[PDB]
Amino acid sequence: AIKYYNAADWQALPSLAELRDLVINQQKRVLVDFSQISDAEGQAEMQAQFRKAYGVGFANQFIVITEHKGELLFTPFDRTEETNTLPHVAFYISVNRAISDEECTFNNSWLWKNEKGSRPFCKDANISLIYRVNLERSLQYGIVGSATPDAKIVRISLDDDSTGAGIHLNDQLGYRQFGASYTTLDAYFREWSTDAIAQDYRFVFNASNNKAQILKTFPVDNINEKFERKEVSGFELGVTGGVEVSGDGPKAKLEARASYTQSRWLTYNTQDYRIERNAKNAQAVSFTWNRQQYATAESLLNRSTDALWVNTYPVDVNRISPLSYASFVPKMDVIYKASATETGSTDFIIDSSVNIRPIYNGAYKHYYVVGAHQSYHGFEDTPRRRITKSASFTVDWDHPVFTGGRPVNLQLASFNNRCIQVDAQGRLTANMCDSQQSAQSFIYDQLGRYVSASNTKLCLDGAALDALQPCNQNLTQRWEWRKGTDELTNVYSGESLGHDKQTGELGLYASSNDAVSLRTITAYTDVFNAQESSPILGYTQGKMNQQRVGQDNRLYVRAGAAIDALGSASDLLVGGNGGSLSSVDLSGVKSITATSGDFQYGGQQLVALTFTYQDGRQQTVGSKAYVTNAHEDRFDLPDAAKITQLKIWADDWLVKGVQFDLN
Ligand SMILES: CCCCCCCCO[C@@H]1O[C@H](CO)[C@@H](O)[C@H](O)[C@H]1O
C-alpha cells in the first residue's frame, strides 16, 4: 500500500513527526515524486523544504520512504530501477541493484576468445545494502589533549544491527570445457571457464566539499585474511547530560558535562579476503576486501599432470570460501566531522561495488617423442568487471540537531501563559503553547543565545524584540537567568525581559510595573520519559562517561586493590591502566553494593562492587582488603529491572563512582 505524493502540490509540508508516525507507526510505504515540478527553481525550493523538514535531502527524482529498525529508510532512485542522552537524527539509506546477465557476461574462452562465444558468469547477481546514518553534535569535554571534539558529526555505517542482505553472485560455481579447433602437438588444447567470484568488494566514502573531514573509521587500518571476530567501534561525544550533572534543567546553557560513547558493533569474518583501507584525503576513504587466499586461477588447480586420455575438471572449487560468491555482508563505520560553526550543506556519496572475476584454466599438451602428457595451468591476466551502485544524501549543517541542545519554549506567564513564536519573516507573536510547533522552540546555546529551532540563523535579540535577528556575537543576543526567579535578563544591558500583561508586547525593564510582568517560564518541548536508575555509587569525581550495555550483557572491569576501570566492552574501558581484566554478567543481578573508604595507598576510593544475583550467587570486583573506615552503599534493583546503561566517573587513575540506569 504505497501512499503516493506529488511534491509539486506543496508549492502552495508534513513535519518529521507526522512522517515518522505514518511510516513507522502506521507502517505505510511512502513514495515522494519530485519529477513533476516544472523548473529548477521549483525543484530546489522543494528539495530545501524537504531536507529542512526531515534533516536529510536528495537530488534524485523519486524517494521511497519505509520503516527500518524503528527509523525512516530512504530509497532514492531516478528511473524505473539514546535520545535522552544525545539529541540526534537517525535514518537509513537503502541501495538495491540487480546485476544483469549482460553485466555478468564474459567470453566462454580465454585462449580462444573469438570462437567459443560468451555466457553469463553469475545467476541473480545482486547488491542490497542498508547504510545507517546519524546526524549529531559533540561538545568539547575534558582537558585539551584527551577531550571529546567540539564538532558537528555525520556518522555512516554498515553494522550487525541494521545490515542489509549483502552482495550475491552465485549459489554454486559451475564450469564449461572447451578445446582447440585445430590439431596440436605441443600447445594448449583444452580450457575450462568457471563461474565468477568476487576478486574484491569495495566501498568508497566521499564528501562533496571540504566542510567535512574524516575524524575516524573502523577498521582503523588493514585487516588480514582468516580474521574472525566481532569488533566494536566506539565514538565518544561530549553531551550536556541530565539531572545527574545539570541541575538547571531547561535553563541550563548548552554546556558539556559528560561524554557519551556511541557504539557500532561490527562482525568480521574475512576468510579468503584481506581488507585494505585507503584514505586518499580528508574527504574520502575506501575499504577494499581483496582476495588474499586462493586469489589466482593457478591456486585452484588440484592436479598438475595427466595422460592425454584424461578429461577431468582440474579445479577444486571448494577451496573458494562462500563469501566469494554466495553471500557477502560488509561491516564498517565512518565518522565525518565539520566545525562547530559550519553552515551550508555537504553531500555524502557511498560507492559500493563488486569486482566480478570469471575463472580460466587450461591444459597444455606436451610432446616428448616417446610418450606425451598434459599439464594444467591457471590464466591470471583475464577480464574482470566492476559493477557499482552509488547513493548520496545531502546534509544541512544548520539543522537544529547540530547545536547539540534540546528545544525549549519561552512562556509569558501573565499573558495567558502564551509561547513566543516566530513566523517566516521572523516577526514575533505570542500564541497558545504547542509542542508540535517548532516555531515556538528555541535552543539555549553556549553563548546564552536563544536560537530558533525552526531557523537556527535567527536569535532573540534585545536590540529589537519585535522579531528575531541574524545571530551574531553581540551581547544584546545573550541572555542570563536570575537565580531563584522567573526573570530572564539581557547580558548587554542587565535588564529583564518583560511583557505587557494585556497586549503581550515585549520589552526590557529594570523592574515590573502594574502593566508589565517579568515572569518568563521555560520548558522542554520534547516529552522525555523518566529514567529509572540506582543512585551514584561511590564518589561523583572526575569526568563521567556514559555507555549502553552491549548485547553480551556483561560489565567489563580491570581491578586490583581498587577499581581501575569499567566499561561496556573490553575495548571501551574508562579509568586508569592498572588492575587486571575481569568480566561480570549483568543478567539476574538483584542488587549491587559498593564499598568506599580510606584507601591504604591514598585518599578515599570506591574499592569494590559486589553483585548479588537472583539465585544468591555473588561476584565482586575490586577488593575490601585495602580500605578502612569503609562505607557500603547498597542498591536493590526493582523487580524485573535490567541494567541497560552505565555512567562511569573516573580520573586518570581510578573509577571514582558509577551509576546504573534501568530498562
Ligand atoms: C593505585 C596504587 C596501588 C599501589 C599498590 C597496590 C597493590 C595492590 O595491587 C594493585 O592495585 C592497583 C589498584 O587497583 C592496580 O592498579 C594494580 O595493577 C595492582 O597490582
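Going by Swiss-Prot, the residues shown for chain A are 46-57, 62-130, 160-741, listed in order.
The backbone N, Cα and C atoms fix where each Cβ goes, and this holds for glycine too.
According to Swiss-Prot, the natural variant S453 to F carries the following note: In strain: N16961. Counting only same-chain residues six or more apart in sequence, the Cβ atoms lying under 8 angstroms from the Cβ of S453 (variant position) belong to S382, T383, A441, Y442, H444.
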_Å between C-alpha atoms of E160 and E130, the residues bounding 29 unmodelled positions_ = 36
*To the nearest Å, how long is the straight line joining the Cα atoms of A57 and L62 across 4 unmodelled residues?*
9
